[PDB]
Amino acid sequence: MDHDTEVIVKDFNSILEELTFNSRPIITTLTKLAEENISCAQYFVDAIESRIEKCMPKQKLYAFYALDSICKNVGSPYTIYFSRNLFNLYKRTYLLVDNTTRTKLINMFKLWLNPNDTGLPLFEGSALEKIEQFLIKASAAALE
């Protein structure tokens, strides 16, 4: 991680640390940084997942909204990287947050099935199937 890379990554991390509520300007700014610095894609992904793992219940959702915005507006390679840990990330988060936050996690998932009316799933079909099965077992989605 050279100089320029370390500067950019450190800045992304500082901005992410201010995401304590549903901030549109911060989410859009992180989205623009992701689109303009694809070379640092992997560090941005690690930063977002670590944030989700370490912060309080409420704040876990907004970090997930940053992930959602980047994946819907920028697309690859972010959609591919996040697909790798999406199930474990979503499940562990769901099991550690309140029920109102859970309905918002559920609606976010629904739009992942048909984003921007494209008719094509946002993430790997497998991750999404596992999440749906988890939701059914948690009485959060209708059985078939």
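Please read every residue number as a count from 1 along the shown chain.
For all residues, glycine too, the Cβ spot is worked out from N, Cα and C.
The domain 'CID' annotation in Swiss-Prot covers 4-139. Residue counts for the domain 'CID' (4-139) under DSSP, helix first, then strand, then coil, are 105 helix, 0 strand, 31 coil.
Residues within less than 8 Å, Cβ to Cβ, of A66 (mutagenesis position) and separated from it by at least 6 positions along the same chain comprise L16, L19, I26, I27, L30, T31, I48. Looking at Swiss-Prot, the entry for mutagenesis of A66 to D says: Loss of interaction with RBP1 CTD.
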